[PDB]
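Inspection log for the structure reproduced underneath, given as structure tokens.
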Amino acid sequence: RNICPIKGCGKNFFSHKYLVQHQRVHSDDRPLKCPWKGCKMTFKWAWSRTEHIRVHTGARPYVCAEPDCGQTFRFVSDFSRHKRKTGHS
DNA sequence: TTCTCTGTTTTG
DNA sequence: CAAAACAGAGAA
Ligand SMILES: [Zn+2]
Ligand SMILES: [Zn+2]
Ligand SMILES: [Zn+2]
């Protein structure tokens, strides 16, 4: 199997490629930058970025497809917890 | 709660 | 295939 060599997280990963990508966890480097003017937030992960951006735009893209629901959510986490505790879609 | 992290799945 | 998106975990 695929295992992180860093003593302290001997975590196991489905792929080797993601074993490489995983290493950013252990660096303090934060390559990805917020694109919003004068915001100094940084990330290691694009998905963090993507979602962070909607705090600036206030967008609420996740829209419940279930009839007589129609709540919306900014982040995926909220939508997944939601259908978990409702069973919609 | 609101928001970020991260491992795996899905997408194009 | 890799980039995007998911799902649920983790911070605050
Ligand atoms: Zn590790
Ligand atoms: Zn920002
Ligand atoms: Zn719903």
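Numbering of chain A is taken from Swiss-Prot, so the residues present carry the numbers 1265-1353, in order.
For this deposited structure, the header notes the method as X-ray crystallography, 2.6 Å.
Including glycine, each Cβ sits where the backbone N, Cα and C put it.
According to Swiss-Prot, the feature Zn(2+) 2 binding site maps to A:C1268, A:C1273, A:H1286, A:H1290. Less than 8 angstroms from the CB of A:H1286 (Zn(2+) 2 binding site) sit A:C1268, A:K1275, A:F1277, each of them six or more residues away in the same chain. Annotation note: A:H1286 (Zn(2+) 2 binding site) sits in a helical segment as assigned by DSSP.
A:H1320 (Zn(2+) 3 binding site) counts 13 other C-beta atoms within 10 Å of its own C-beta, drawing on all protein chains shown. The Zn(2+) 3 binding site annotation in Swiss-Prot covers A:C1298, A:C1303, A:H1316, A:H1320, and the record cites experimental evidence as its basis.
The Zn(2+) 4 binding site annotation in Swiss-Prot covers A:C1328, A:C1333, A:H1346, A:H1352 and is backed by experimental evidence. In the three-state DSSP classification, A:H1346 (Zn(2+) 4 binding site) falls within a helix.
For the published mutagenesis A:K1281 to A, Swiss-Prot gives the following note: Reduced binding affinity to DNA. A:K1281 (mutagenesis position) falls within a helical segment according to DSSP. Here A:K1281 (mutagenesis position) comes close to no residue that lies at least six apart in sequence on the same chain with a C-beta under 8 angstroms from its C-beta.
In Swiss-Prot, the entry for mutagenesis A:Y1282 to A states: Reduced binding affinity to DNA. The structure shown retains the original residue. Taking Cβ-Cβ distances under 8 Å and a sequence separation of 6 or more, the neighbours of A:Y1282 (mutagenesis position) in its chain are A:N1266.
Counting every protein chain shown, the Cβ of A:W1309 (mutagenesis position) has 14 other Cβ atoms within 10 Å. For the recorded site, A:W1309 (mutagenesis position), the DSSP three-state label reads coil. Here the residue is the original one, while Swiss-Prot reports the published mutagenesis A:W1309 to A with the comment Impaired binding affinity to DNA.
Among the mutagenesis results in Swiss-Prot, A:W1311 to A has the note: Reduced binding affinity to DNA. The residue drawn here is the original one. Using a 10 Å radius centred on the Cβ of A:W1311 (mutagenesis position) and all shown protein chains, the other Cβ atoms total 10.
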Can you list which of the binding-site residues A:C1273, A:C1328, A:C1333 have their Cβ under 6 Å from some atom of ligand 3?
A:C1328, A:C1333
Would you mind checking how many other C-beta atoms are within 10 angstroms of the C-beta on A:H1352 (Zn(2+) 4 binding site)?
14
Mind running the recorded positions A:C1268, A:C1273, A:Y1282, A:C1303, A:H1320 against ligand 1 and keeping the ones whose CB falls under 6 Å of it?
A:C1268, A:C1273
